[PDB]
There are 2 protein chains.
Amino acid sequence: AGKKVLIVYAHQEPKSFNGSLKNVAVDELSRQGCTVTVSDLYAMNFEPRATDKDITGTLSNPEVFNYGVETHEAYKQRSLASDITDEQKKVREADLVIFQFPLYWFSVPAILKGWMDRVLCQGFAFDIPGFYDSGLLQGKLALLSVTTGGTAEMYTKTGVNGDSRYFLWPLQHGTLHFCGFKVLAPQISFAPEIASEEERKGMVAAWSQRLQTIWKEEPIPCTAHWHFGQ
Amino acid sequence: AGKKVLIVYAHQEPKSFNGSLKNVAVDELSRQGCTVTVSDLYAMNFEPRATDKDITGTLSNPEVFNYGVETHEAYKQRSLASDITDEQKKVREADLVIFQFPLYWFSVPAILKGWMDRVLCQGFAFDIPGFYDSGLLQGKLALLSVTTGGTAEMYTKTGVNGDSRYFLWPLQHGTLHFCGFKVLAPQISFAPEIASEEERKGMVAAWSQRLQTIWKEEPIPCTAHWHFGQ
Ligand SMILES: Cc1cc2nc3c(=O)[nH]c(=O)nc-3n(C[C@H](O)[C@H](O)[C@H](O)COP(=O)(O)OP(=O)(O)OC[C@H]3O[C@@H](n4cnc5c(N)ncnc54)[C@H](O)[C@@H]3O)c2cc1C
Ligand SMILES: Cc1cc2nc3c(=O)[nH]c(=O)nc-3n(C[C@H](O)[C@H](O)[C@H](O)COP(=O)(O)OP(=O)(O)OC[C@H]3O[C@@H](n4cnc5c(N)ncnc54)[C@H](O)[C@@H]3O)c2cc1C
Ligand SMILES: COc1cc(N[C@@H](C)CCCN)c2ncccc2c1
Ligand SMILES: COc1cc(N[C@@H](C)CCCN)c2ncccc2c1
Ligand SMILES: [Zn+2]
Ligand SMILES: [Zn+2]
């Protein structure tokens, strides 16, 4: 063993279904003997905005502000804001990063989008070269554990929302694969708010049970075909 | 014939390529006689986080906080935070909403994601029923004006990033169409950083030129087929 996990958790309410999925993950991975860390973004009041406050000391170009260039240079020069570098250390140490969130507008809640925007800077998460298969977080696993308002049936190719895989593309491919993660199959807990107690319990147990064997999983082929093909 | 436009703008730097695209839109729509409003999110320090500070009234359930439920009720009761209702007024009055932003992780910058999350609440933007074609913002047009780091070639079906339309899905369909907007074709200004100065000037002029006839355009068919093909 000796496996290290970071859970990046984005829900306001400890008693929520998301909260329970997060807690079951902590419980089960802790039981296994894994090293576990949680970034509870709302509790941390995590800053989502990409601004010039993310660089400490003198800017590379104080007259014209380019977030990408400034953060790349700040990473190289150990001059990023401590909230960012605190998260980078957690990611650097992790073998697996689990994202636990409710689907907001076919994507992550803004607080979690901000974590992605600000934490995954050039030089840390990807570079030229070093992206997609050679992304700098290569060797690590990532997994999206998402809850939805809509039902499984709505998230079908011919359903009103389209296939759930369609909304996964920017997250799994554009973000996680880009940074070199192997992407484990998403955990999608459909429509807990209208599910029965029994069904909800089932979904939480599926997740806990899945976690028992998470280290034996094969990553998905994070391709356009997987997301969009038949 | 008396058209109102809201530009929701998400860039930190007034001298940026995004800044120029926003300014030329203001100039050209102003020249046409349109009524124009801009929400400059970074300059506004717009709050992106969905939190219980977004409701000031008595909560429906003060023991277990459900953001969707509480904001829906707060919208009906008029106890939403005023920054949200300020944006809703701008949207309510607009005939066309243009979003001007750099692509961040195949999506919008977090500050703009937060605008979507917080402003487009139930009761205001959609109801149950009252979504997709019957969304509450029906009759309005929306348009994504996006800039990218990657080139046009990279954003094709056989390119490393996949086709550009793939990443539009959560924004155009999952968000805008869901709220009832008709969606005008996106403006994607590819890779301005790589482009020559002449090519950049060309991209800005192309947007201004397109705006001259924007009111004659038809919306796209905002469907899975449009985004993903056969
Ligand atoms: C801004 C915004 C945008 C949204 N966009 C979308 C979208 O694009 N697409 C979409 O489909 N949905 C969308 N939604 C809906 C959203 O995804 C769901 O509301 C969310 O996923 C529900 O998860 P939750 O943890 O908040 O559920 P909760 O309301 O916290 O949980 C549901 C029920 O499960 C119960 N529960 C908690 N723990 C357990 C347990 N251990 N065992 C059994 N029951 C338990 C809870 O008590 C509760 O009764 C959006 C919502 C918002 C606010
Ligand atoms: C957190 C983050 C995530 C990102 N994710 C992605 C992603 O998923 N996919 C992707 O492809 N890219 C991504 N990028 C790259 C990003 O999308 C580009 O950096 C951005 O789109 C560039 O637009 P800009 O306005 O910042 O360019 P600028 O750097 O401001 O513009 C380039 C040049 O244009 C010049 N200029 C300004 N106005 C004019 C004018 N009127 N005429 C001529 N020249 C002018 C500027 O002076 C500058 O020299 C990401 C960047 C960041 C920081
Ligand atoms: C595109 O689908 C949704 C669904 C939402 N919420 C519903 C499903 C209630 C949760 C289950 N009872 C959304 N809520 C807010 C904003 C966008 C939504 C989109
Ligand atoms: C986190 O930043 C990026 C940048 C990308 N593209 C390069 C070309 C940026 C160039 C502008 N300086 C991405 N491309 C694809 C997917 C994610 C990206 C993230
Ligand atoms: Zn991929
Ligand atoms: Zn659509």
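For chain B, we keep the numbers from Swiss-Prot: what you see runs 2-231, in order.
Looks like X-ray crystallography, 1.3 Å, at least that's what the header says.
Positions of Cβ are set from backbone N, Cα and C atoms, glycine also.
Noted in Swiss-Prot for the protein shown:
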{"type": "BINDING", "residues": "B:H12, B:18-21, B:104-107, B:148-151, B:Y156, B:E194, B:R201", "note": "FAD binding site"}
{"type": "BINDING", "residues": "B:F127, B:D128, B:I129", "note": "substrate binding site"}
{"type": "BINDING", "residues": "B:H174, B:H178, B:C223", "note": "Zn(2+) binding site"}
{"type": "MUTAGEN", "residues": "B:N162 to H", "note": "Loss of activity toward CB1954, no effect toward menadione"}
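Structural mapping of features recorded in Swiss-Prot.
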residue : record                 : Cβ contacts under 8 Å, 6 or more apart
B:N19   : FAD binding site       : B:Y10, B:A11, B:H12, B:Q101, B:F102, B:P103, B:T148
B:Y105  : FAD binding site       : B:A111
B:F107  : FAD binding site       : B:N162, B:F168
B:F127  : substrate binding site : B:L121, B:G136, B:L137, B:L138, B:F179, B:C180, B:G181
B:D128  : substrate binding site : B:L137
B:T149  : FAD binding site       : B:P103, B:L104, B:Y156, B:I189, B:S190, B:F191, B:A192
B:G151  : FAD binding site       : B:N162, B:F191, B:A192
B:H178  : Zn(2+) binding site    : B:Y133, B:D134, B:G136, B:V184, B:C223
B:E194  : FAD binding site       : B:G150
Rounding to whole Å, the Cα atoms of B:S21 (FAD binding site) and B:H174 (Zn(2+) binding site) are apart by 27
Alpha-carbon distance [B:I129 (substrate binding site); B:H174 (Zn(2+) binding site)] in Å
17
Please work out which residue of B:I129, B:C223 has the most C-beta neighbours within 10 angstroms of its C-beta, and give that one of the binding-site residues.
B:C223
Here the binding-site residues B:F107, B:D128, B:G151 meeting chain A with a Cβ under 8 Å reduce to B:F107
Under a threshold of 6 Å between Cβ and any atom of ligand 2, which of the binding-site residues B:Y105, B:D128, B:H174 are retained?
B:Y105
Counting other CB atoms within 10 A of each CB, which of the binding-site residues B:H12, B:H174 comes out lowest?
B:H174
Within 10 angstroms of the C-beta of B:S21 (FAD binding site), what count of other C-beta atoms is obtained when all protein chains are considered?
22
Starting from the substrate site formed by B:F127, B:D128, B:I129, give every other residue of that chain whose CB sits within 8 Å of the mean position of their CB atoms, in sequence order.
B:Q123, B:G124, B:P130, B:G131, B:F132, B:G136, B:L137
Could you find out if DSSP has B:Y105 (FAD binding site) as helix, strand or coil?
strand
